[PDB]
Amino acid sequence: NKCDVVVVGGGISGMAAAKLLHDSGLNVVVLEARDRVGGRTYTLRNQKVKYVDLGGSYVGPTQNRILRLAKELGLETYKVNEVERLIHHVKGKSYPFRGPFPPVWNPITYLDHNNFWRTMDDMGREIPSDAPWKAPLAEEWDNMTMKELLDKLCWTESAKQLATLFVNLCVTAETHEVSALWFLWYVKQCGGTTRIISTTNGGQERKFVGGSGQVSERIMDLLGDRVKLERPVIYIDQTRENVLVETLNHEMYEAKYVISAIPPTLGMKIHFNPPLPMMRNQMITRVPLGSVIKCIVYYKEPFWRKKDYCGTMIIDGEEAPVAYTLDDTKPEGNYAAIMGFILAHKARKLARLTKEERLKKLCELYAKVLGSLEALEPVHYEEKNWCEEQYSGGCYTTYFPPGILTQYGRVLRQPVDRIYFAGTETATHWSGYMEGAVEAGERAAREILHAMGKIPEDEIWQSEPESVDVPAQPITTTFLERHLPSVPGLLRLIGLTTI
Amino acid sequence: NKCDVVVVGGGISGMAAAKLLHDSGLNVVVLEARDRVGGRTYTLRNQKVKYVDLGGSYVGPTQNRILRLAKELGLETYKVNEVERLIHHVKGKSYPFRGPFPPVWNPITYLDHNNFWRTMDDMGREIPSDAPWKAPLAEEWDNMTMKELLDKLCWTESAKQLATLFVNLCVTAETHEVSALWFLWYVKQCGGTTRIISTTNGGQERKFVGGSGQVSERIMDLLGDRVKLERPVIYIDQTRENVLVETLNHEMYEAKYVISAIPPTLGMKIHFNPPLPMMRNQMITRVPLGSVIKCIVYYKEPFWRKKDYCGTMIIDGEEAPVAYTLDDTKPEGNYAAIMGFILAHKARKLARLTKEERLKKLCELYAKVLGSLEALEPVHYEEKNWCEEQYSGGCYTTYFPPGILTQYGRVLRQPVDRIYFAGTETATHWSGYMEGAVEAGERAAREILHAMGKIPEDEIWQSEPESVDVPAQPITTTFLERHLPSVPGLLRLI
Ligand SMILES: *[C]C1=C([C])[C]=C2C(=[C]1)N([C][C]([O])[C]([O])[C]([O])[C]OP([O])(=O)OP([O])(=O)O[C][C]1O[C](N3[C]=NC4=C3N=[C]N=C4[N])[C]([O])[C]1[O])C1=NC(=O)[N]C(=O)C1=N2/[C]=[C]/[C]=N/[C]1[C][C]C2=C1[C]=[C][C]=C2[O]
Ligand SMILES: *[C]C1=C([C])[C]=[C@@]23C(=[C]1)N([C][C]([O])[C]([O])[C]([O])[C]OP([O])(=O)OP([O])(=O)O[C][C]1O[C](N4[C]=NC5=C4N=[C]N=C5[N])[C]([O])[C]1[O])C1=NC(=O)[N]C(=O)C1=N2/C3=[C]\[C]=N\[C]1[C][C]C2=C1[C]=[C][C]=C2[O]
């Protein structure tokens, strides 16, 4: 029945909002639709895998909020294996390489590639993290898909192919489905292209020893019985003095304040009284989540290490079920495993097959890519298709189709009376990640502490001190990288010497 | 509690599905979220307007299902006023014309305009009505917004402006928000561009004497207490023998079968057990509805008629709140009124203003466009912003963004166990219209009669005889129209 704040959803965002509110002295109830916490993070434990993240997993430098929350809860990180060579597989052939980026040899191609990654960052510098619709060319960029932007920028097929795979990997969606403004914002707010794509020194450097699921789990341990499992919220009433929140299993909760810590579109699953304002009413129907299957294939040993590969594969082409892999072996060197994502339209297509048919297609790809028969000899397999989840809607996160971010963007974290909004989609730094869930969660909680007159307005957005355990190297460019011209740029320099 | 079929939603689609099922002898319950029926149709009555459709309104030839259901319920149509000249207002100036299409004088422009309309129809002829994702070039067309198509096709800004207005009017959405495939399908499935845009001989020929809201109303009359108002469906259980449907106000219903007669995306408002299959689970998050405000300004007389205008204005530019108008005067010649739509991003912008501020912006525009002071002298005003409606989501209908129709399109009317799907979005002829709501309703009903073994498989999709009251003239082109070249075409010949 009664409390200070009801928090809808017990994902990392929800759970962090509740921990902060509870730490301040308030009575909080967490209402969770599922028979578990973690939401888009999930750690499976059985004797074959010991543990494994089937959802959100990677953390790295500049993500200091999740690093600190998890450290306070007693968790450690280990480094993802990047000791040996990465592999770029392209037109059915594998090209090993070190350093974060696959090298490019053809000099026209090299100019195209260097110029695309650079323009992404150039364009990002014009887009404010906390208000992407305020970019100078916001309308123009939002009225274009990433497919159109790529068609314009990329003067070689090789760059366009690589860029496309980047978009798919990064946002689990096709280039033609996403707003250019949105995607450009999404990359910028993670610290730019290098930070977002890297293992060493980037978004993929690390994982939690024991799995990311322990973050949500351990906050539930702190909160005890204030977390209610199997309580899908169906109904929110704001017409009376206190807010009434109703659940499917028929309970009623009453509070001063609500934090909604669910995917924006999952707000649809709740009936509102009074009705939502028009903008939010239509916004929650415009913001789908991408499609992905996360697959892990176990082997008796990390056999790729012996051929001097780390396990990272960037695999091109339509025929490949999985376009990106990472070593998923434990710190100890056991439970050898390759993690792979089946992305976007391929998550839709290959969902038709059986678990076993997917296992096979993957082993056959890895065998081809790593050039190793051993890859046909898996000891175990685990997969999750996030597309089938009623209480996630997809993964990793929410994408914005063309024309939406500028028309409805401002509305995402605009409070509706006594409803305040968390969830990683409303974050301003690493939105779409476990990091952004922690940011949005703590900031929504702090918005309420302000409404309650417990803290000053200037205390709502709070900066985070850098992890001492996971420090960030700065992102460096070279002189040439900065100043070498585009393909159209070389061309113009040729039409000018010739005259 | 118990019955044969629960129909979720009491719009025209739901209501037609229930009428048919009940006419067969089955026990049907209609569960309606609102305190009224009609859904996206709504007739307001007060002394000032007598009656007015604030939602779906127009009907015309080739829409035989709505014509017939309405005739059987005792309704009549009248013809929308198109006796005097239409007006094309372009770059701040008004160009009156007769015939369906605003004429084009500059010969390069003429070739661009003729070609754009013609390509739309050519493209449509390769898109199957009942399966758009089976068009030969389905992926290509679906991976492109209408904005990209228009940028390719249109070699003059005048054609591109006119086409863009056409897109906004027709689907209440911006050219950059919509799949090319989807919009091209939408137009073809209404009989092509001429059919969809015309008054005389098209989708805008007619209205119902008394308002279109009487269709839903009268069916509720027939069904009496089988219609439950203020029952938002919150939960559907298919795990047990009979389907269990729960409502917000706390009642439980039990049936052999469910028809869902709501906007696809409004399916999100319902928790399912078992969970929906993956494709539908995601699909219902990918399919928004457009944004529109329907506005009707009353005048003591239909003054435009005296200046030899009918009331139809096609108004260009960003500054104009309303891009399209029609005469909304009653058949008798009284309650003079201009109906106008505020479309797409203009619905979102102008929603910030007050009712009165919108009235003024509109009167000033009409005064300018009709060139009459009388337009500044309104006697009454009514408007509805469909964007604010929790149980509609927007109007007129659902649009498909790029890449969605081919990836999820096959899933819209695929039954989920014992749930079958109606609502105009699942129609194959005038989907998006009251006509499609009737088609999808009767066909979802007939799918259940088949599941029950009451009718053969070949009787699920049934053809409709032509209205004798509202007959269709055939769509004609001229020799020149067919064979005159594009702009790039003239160029190549040079
Ligand atoms: C799924 C996923 C996967 C598979 C993967 C990934 C991901 C995911 N990610 C993401 C994450 O996870 C997220 O962000 C988080 O988790 C979110 O959170 P939040 O905000 O809190 O929310 P959620 O979780 O969802 O929660 C919610 C809750 O609620 C509930 N509900 C609903 N409804 C309702 C409820 N309740 C009551 N009532 C009602 N009505 C539910 O149930 C829940 O619980 C991630 N992240 C991170 O951080 N990391 C990672 O790793 C991840 N992952 C991903 C990754 C990827 N990566 C990649 C590779 C390479 C690359 C990339 C990217 C980019 C670039 C590159 O290069
Ligand atoms: C809104 C609108 C407007 C404003 C206008 C218009 C329209 C609209 N339209 C459309 C119609 O109306 C539609 O289609 C119909 O109505 C639909 O129906 P259905 O399918 O049945 O569905 P609905 O209505 O929505 O219903 C549903 C129901 O349900 C319910 N719910 C929900 N949720 C729930 C429920 N329940 C229980 N539970 C739950 N959960 C709701 O509430 C409801 O009731 C139209 N149409 C026609 O036909 N006509 C007309 O007029 C119309 N409108 C329009 C028009 C326009 N036009 C234009 C001008 C010129 C042009 C155009 C177009 C194109 C071209 C051109 O040129």
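Swiss-Prot numbering applies to chain A: residues 3-501, in that order.
When the header is checked for method, it gives X-ray crystallography, 2.5 Å.
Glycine is no exception: its Cβ is also placed from the backbone N, Cα and C atoms.
Annotation of the published mutagenesis A:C5 to S in Swiss-Prot: No loss of activity; the original residue is retained in the structure shown. Cβ contacts within 10 Å of A:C5 (mutagenesis position), excluding its own Cβ and spanning all protein chains shown: 18.
Here the residue is the original one, while Swiss-Prot reports the published mutagenesis A:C156 to S with the comment Complete loss of activity. For A:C156 (mutagenesis position), the Cβ neighbour count at a 10 Å cut-off comes to 21, with all displayed protein chains included.
Sequence-distant contacts of A:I199 (mutagenesis position), defined as residues of its own chain at least six apart whose C-beta falls under 8 angstroms from its C-beta, comprise A:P102, A:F168, A:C172, A:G205, A:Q206. Under its mutagenesis annotations, Swiss-Prot gives A:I199 to F the following note: Alters specificity towards synthetic inhibitors.
Among the sequence features in Swiss-Prot, the mutagenesis site A:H382 to R is noted as follows: Significant loss of activity. In three-state terms derived from DSSP, A:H382 (mutagenesis position) belongs to an extended strand segment. Annotation for A:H382 (mutagenesis position): same-chain Cβ neighbours under 8 Å, separated by at least 6 residues, are A:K50, A:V51, A:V299, A:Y300.
Here the residue is the original one, but Swiss-Prot notes a mutagenesis experiment at this spot, A:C389 to A: Complete loss of activity. Close to A:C389 (mutagenesis position) in the fold, though at least 6 residues off in sequence, lie A:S293, A:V294, A:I295, A:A349, A:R350, A:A353, A:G396, each with a CB less than 8 Å from its CB.
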Practice task
Could you tell me which of the mutagenesis positions A:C5, A:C156, A:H382, A:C389 sit with their CB under 8 A from some CB of chain B, listed in sequence order (or 'none')?
Solution key: A:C389
Problem - Rounded Cα-Cα span from A:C156 (mutagenesis position) to A:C5 (mutagenesis position), Å - result: 56
Completion exercise
In three-state DSSP terms, A:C156 (mutagenesis position) is classed as coil
Problem - Close-lying mutagenesis positions around ligand 1 among A:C5, A:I199, A:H382, where CB distance stays under 6 Å - result: A:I199
